[PDB]
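Worksheet: the structure to be examined is printed underneath.
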Amino acid sequence: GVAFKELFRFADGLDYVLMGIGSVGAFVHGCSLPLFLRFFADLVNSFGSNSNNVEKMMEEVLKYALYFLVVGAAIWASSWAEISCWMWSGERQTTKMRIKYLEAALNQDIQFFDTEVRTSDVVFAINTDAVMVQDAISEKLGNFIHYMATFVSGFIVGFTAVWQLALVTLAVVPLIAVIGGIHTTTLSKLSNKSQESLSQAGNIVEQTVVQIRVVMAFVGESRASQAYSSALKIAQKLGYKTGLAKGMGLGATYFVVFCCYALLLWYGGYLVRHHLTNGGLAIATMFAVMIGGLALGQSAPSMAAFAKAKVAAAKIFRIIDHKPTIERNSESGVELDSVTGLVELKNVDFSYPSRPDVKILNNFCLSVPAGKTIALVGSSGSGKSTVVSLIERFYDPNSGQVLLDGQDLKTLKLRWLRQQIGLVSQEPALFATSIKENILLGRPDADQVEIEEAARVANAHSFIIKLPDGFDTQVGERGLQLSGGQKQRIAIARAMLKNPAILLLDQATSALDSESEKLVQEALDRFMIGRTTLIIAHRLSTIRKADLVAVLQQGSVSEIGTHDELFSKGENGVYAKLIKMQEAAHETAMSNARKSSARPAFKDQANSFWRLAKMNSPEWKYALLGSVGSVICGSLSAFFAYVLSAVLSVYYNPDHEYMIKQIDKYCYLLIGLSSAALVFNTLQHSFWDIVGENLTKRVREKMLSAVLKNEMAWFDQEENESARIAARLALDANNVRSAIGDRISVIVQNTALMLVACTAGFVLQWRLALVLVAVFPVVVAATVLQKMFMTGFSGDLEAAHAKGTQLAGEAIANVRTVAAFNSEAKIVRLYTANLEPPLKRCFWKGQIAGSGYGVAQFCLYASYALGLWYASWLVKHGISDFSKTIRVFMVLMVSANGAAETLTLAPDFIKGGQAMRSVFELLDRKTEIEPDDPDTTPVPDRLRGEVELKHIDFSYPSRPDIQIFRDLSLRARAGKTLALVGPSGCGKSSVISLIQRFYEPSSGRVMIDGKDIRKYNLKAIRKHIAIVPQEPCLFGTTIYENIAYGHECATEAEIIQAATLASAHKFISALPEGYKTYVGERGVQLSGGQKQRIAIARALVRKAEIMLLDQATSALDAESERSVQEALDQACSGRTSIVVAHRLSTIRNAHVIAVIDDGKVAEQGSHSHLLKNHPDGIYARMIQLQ
Ligand SMILES: CC(C)[C@H](C)[C@@H](O)[C@H](O)[C@@H](C)[C@H]1CC[C@H]2[C@@H]3COC(=O)[C@H]4C[C@H](O)[C@H](O)C[C@]4(C)[C@H]3CC[C@]12C
Ligand SMILES: Nc1ncnc2c1ncn2[C@@H]1O[C@H](COP(=O)(O)OP(=O)(O)OP(=O)(O)O)[C@@H](O)[C@H]1O
Ligand SMILES: Nc1ncnc2c1ncn2[C@@H]1O[C@H](COP(=O)(O)OP(=O)(O)OP(=O)(O)O)[C@@H](O)[C@H]1O
């Protein structure tokens, strides 16, 4: 909360012009609809009280039908200057704010991102705070002068027209506005209890799409639809009451509005027959208070955005001003002439200023000679990037002088000092630009010639030519998503252009494949010529090429020697322990880097309006009562325009005895047809939600029941991942609710007006009811634009500014890399030119949408001055009179307003969603493997378990390049063991994926008991085969269910004995709730070793003859692994087993051990066989490894 009138601090001379015009021109538009009614009261009062002198009919009406065109045409230059000088004065005060919010955050030291505000929010606050400030300069101030103009002019064309009918009307507007306040709140209670329950029943599909490999493995793909049904039966009983609370919520408006014109239109009839008030002045005074009375009601939402503005701007002015203390522009600095790379650190102690007690650096002493290959290889977790983060002078040391040619870092100029030092971190940084721009961030003023040879030295120039756009390829969201080595070599070239004198490299090839890390070292050795070089490395090749090696120890330099002297010490020194931490990062890198790859016209609406509304036919008895209630509220929207009209004819009758009677009908009917509005308005909106929701639940339970029939190969395809399936069941399920439900209640009750409004037109006077019906399109159009107003034109500016935000998103997040260069003037000048095409676009939407509301409020107030011109032309030529003509006119205009307050009450159909394409694509995709196929040979009794593979070839449809299996055959015998091993990670699990029929082999037969797996019912053949997954994640339920999720039915004693045989029952007996303990992702997270025990407890319940054990290791307990295997000795009692593991002691007693090699078996035998008959193979060497 800064204040008001400090938001406008970026203002200049010209923005004090666009707010003068945006205020006065928004004041003329406010004082119009009051000063239109008094040209309407004075018209009818003169048109209707001269029924004997026809000469004072022409020059009276034609005078006031030229005060409508002026009131018309003065809403060109008062609504093409309000809407088009605030939405352009909120683009010269927000856009100049986002520039200074990036000139004063990237120009701020790193410690500001540590002890002040997080880096998670300063990337957030440029997106969410710099929009809700912009909505309080432009729109919600322009919609606030406009109301106080209507409000004050609501009470001066009011209280001086008629005294005593203004005081009564002002005692009514409370009774309306306090009921419209009940209507807006009690919906918002259910609007946040309903969708919260949908987020409860929205992750129940997320606990199946993520774990699809276990759900489709077992039979239970139906029983995880049985929860998603019953978790939405809650979401109807929070949806049925939404209609019944909106049904009475409109009913208590049409009860008060009718029963407050039973008074104001009686008390008007008391005034005329005591000679105080005419007939124009008693319908004008009645409206001009009920215009200005309710126009104060929308002055609160424009006020509420002046509360969130002044506080969400206060988070931005914290960073704008914010004096630093480190001397970046230190023009009282010194300069050198010839550096040599002489770097020394003496008695340096340093830790972070976030935990000011640690001793990360403790008397650090490094001596770097000029032009060497010195390497800092110490223990992990001992800094090992903070040491790099001081030679750059990110921070400042607590105590100790950092020497550079015998000079301190607190002497030179940082703008000049950072130019000599090149730097490559572990992960590089490339911004959403082209290629040459991401190269010129090192040095600005190089030509094209110096760039092209340098990237060729870095071995990047080859595939840049292979790119289609060359060096103008837009790297970022587009740019065909270059690989990590390709991202690496550009940043290597980004330092080569700079020509540094000192080199700093921290884990260059730590995340690169064996192909490109050779290619990097081909470029590094070219770049390490004659330069002072400090490399923290990852492999021995740099260590062998290292000149001098220093060894850290707990924040202290321990060993200072060479590559050979530290190697000659043997295991006496720490250099042998450096090997112990070396290849721990070698093999775990590209195994896990593989895991990143292994884990990854009107005929369009022809039947989609009809096939959709054909499965919506067990409920026709609830949509032929809500159509009855849509006609009755169709009449009462137009019957009210008749009573208000025909009273206005009674006021000009000189018989004060027909006037007491013929008011006393139109007051008693107005109460008698007020009680039959509230009763028949909770049938129009209540029964069009019981037809509403019971379609929507019937669609959500067919989509998930038809996603789970697609093959496993369908499910990892490009768009079918986890976060994109729940979107197709959240957007497509709710956007299809508003297509059959709303647009029968709207299309009918905007026809029940026309049979009652135009009937009064084509009975009383058949000639006036053509000209009004010909101009009847432009009236109902012009009321929609008065209702698209008050929500503001040009909404949702996230889409117009999502491209420019991405450059500020990556720049703040890379604040060490950006400040490692002097690239803090280009990220300013490139944040500019991502705004200049979305700045001119917001301009020309001002000059178009300003006039598109400008004309359509002139064609309304002109078509009133042509309707009421054809009134006096009939009276002058004796074809009609006053009583029939003004009874026609006000019916056809007040009903015309009542039409347009239907289209903006049930919105979102006029291409509100074309999502009907996305639904029927998903319900009607055809599979190739039917998971429950009728007419198939059944499963026999409890079989011997003959697993056998014959001449099998495989290829994933995601990557059909590499063939996995090349004429592979393998046979499990009648129930002993077929334990398999192999090299190169747990990708070997793609043998189990062939048995489960998750995929299809390229050639061969998958025969079981001499019978193919295409000759069984697929759920029936997935009955007898258990499977332990690799990394078990669990369901957000009880442990008692996750073990009961292993059979069709479940009994108590079967769960208890099996978990005891699983040997997890002990600590389960020591848990707080034990079996009924709530686990998953919403409660107690467990250990990975106990996650293994639950998964093994799952598989034992199946009593499966065939069993497929994946990696049962990484249960870090030598006691438990032996004891579980003792039970696993009994877990194969007459059972066929494939056991796939790592440690050879598990397969020590295995019958048939085989090795995967090049799509073929390598060796066949066991422990006593392959060490006897083929002792020179792979099976003997890995025993010495373990
Ligand atoms: C026949 C026309 C010449 C007419 C006078 C016209 O100028 C005027 O703009 C009409 C369309 C408006 C002006 C005031 C409006 C009313 C504003 O005050 C009312 O009585 C409110 C009460 C309540 O808010 C209703 O939902 C709308 C309702 C009932 C409006 C119905 C239509 C109007 C009567
Ligand atoms: N503000 C901070 N920024 C970074 N590290 C911090 C900070 N405060 C404390 N630290 C500690 O500094 C340590 C630096 O990490 P570590 O010593 O494991 O090597 P590293 O810097 O991560 O090496 P690399 O970046 O090459 O992986 C962290 O373990 C962290 O606990
Ligand atoms: N879930 C998956 N979907 C599609 N393709 C995959 C999947 N997992 C892995 N792959 C592909 O298979 C390749 C290697 O995984 P695979 O399962 O073939 O291991 P493997 O060759 O059997 O390993 P091993 O050396 O242990 O025999 C990867 O390059 C990857 O592209």
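Residue numbering in chain A adheres to Swiss-Prot, whereby the residues present occupy positions 26-625, 678-1263 in order.
So this one's electron microscopy, 3.8 Å, going by the header.
Yeah, the Cβs are placed from backbone N, Cα and C, and that goes for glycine too.
Among the mutagenesis entries in Swiss-Prot is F61 to A, noted as: Reduced brassinolide-triggered ATPase activity and altered brassinosteroid exporter activity. Neighbour count (other Cβ atoms within 10 Å of the Cβ, all protein chains): 20 for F61 (mutagenesis position).
Look at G408 (ATP 1 binding site): DSSP puts it in coil. Residues within less than 8 Å, Cβ to Cβ, of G408 (ATP 1 binding site) and separated from it by at least 6 positions along the same chain comprise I385, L386, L577, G580. The feature ATP 1 binding site is assigned by Swiss-Prot to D139, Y377, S379, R380, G408, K409, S410, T411.
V282 (mutagenesis position): 17 other CB atoms within 10 A of its CB, across all protein chains. DSSP assigns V282 (mutagenesis position) to coil in the three-state reduction, placing it in neither a helix nor a strand. For the mutagenesis experiment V282 to A, the note given by Swiss-Prot reads: Reduced brassinolide-triggered ATPase activity.
On its own chain, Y286 (brassinolide binding site) has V720, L721, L747 as residues at least 6 apart in sequence with a Cβ closer than 8 Å to its own Cβ. Summarising the annotation, Swiss-Prot assigns brassinolide binding site to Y286, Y941, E978.
The mutagenesis experiment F312 to A is recorded by Swiss-Prot, whose note states: Reduced brassinolide-triggered ATPase activity and altered brassinosteroid exporter activity. Long-range Cβ neighbours of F312 (mutagenesis position) (same chain, at least 6 residues apart, Cβ-Cβ under 8 Å): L62.
Positions annotated as domain 'ABC transmembrane type-1 2' by Swiss-Prot, on the basis of sequence analysis: 700-988.
Under the heading ATP 2 binding site, Swiss-Prot lists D793, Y1033, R1036, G1064, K1065, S1066. According to DSSP, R1036 (ATP 2 binding site) sits in a coil region rather than a helix or strand.
Long-range Cβ neighbours of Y941 (mutagenesis position) (same chain, at least 6 residues apart, Cβ-Cβ under 8 Å): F93, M970. In Swiss-Prot, a published mutagenesis experiment is listed as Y941 to A, annotated Reduced brassinolide-triggered ATPase activity and altered brassinosteroid exporter activity. Strongly altered brassinosteroid exporter activity; when associated with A-286.
Looking at Swiss-Prot, the entry for mutagenesis of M970 to A says: Slightly increased brassinolide-triggered ATPase activity. Secondary structure from DSSP puts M970 (mutagenesis position) in a helix.
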Check: What does the Cα distance in Å come to between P625 and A678, when 52 residues between them are unmodelled?
Finding: 40
Check: For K1065 (ATP 2 binding site), which of these recorded positions sit within 10 Å, Cα to Cα: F61, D139, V282, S379?
Finding: none
Next item on the list: Out of the recorded positions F61, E978, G1064, give me the one sitting nearest to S410 (ATP 1 binding site) by CA distance.
Entry: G1064
Check: Under a threshold of 6 Å between Cβ and any atom of ligand 1, which of the recorded positions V282, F312, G408, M970 are retained?
Finding: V282, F312, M970
Note to self: Considering each pair of residues in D793, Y1033, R1036, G1064, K1065, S1066, all listed as binding ATP 2, report the largest CA to CA distance in Å, no decimals.
What the structure shows: 19
Checklist line | Integer Cα-Cα distance in angstrom, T411 (ATP 1 binding site) to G1064 (ATP 2 binding site) | finding: 37
Check: Around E978 (brassinolide binding site), how many other C-beta atoms are within 10 angstroms of its C-beta?
Finding: 12
Next item on the list: Pick the one among the binding-site residues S379, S410, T411, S1066 whose Cβ has the fewest other Cβ atoms within 10 Å in this structure.
Entry: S379
Notebook entry, point to check: For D793 (ATP 2 binding site), which of the recorded positions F61, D139, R380, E978 has the nearest Cα in space?
Noted result: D139
Note to self: Can you tell me which of these recorded positions sit near ligand 2, meaning the Cβ is under 6 Å from at least one of its atoms: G408, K409, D793, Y941, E978, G1064?
What the structure shows: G408, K409
Note to self: Just to confirm: which same-chain residues, 6+ apart in sequence, have a Cβ under 8 Å from the Cβ of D139 (ATP 1 binding site)?
What the structure shows: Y377, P378, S379
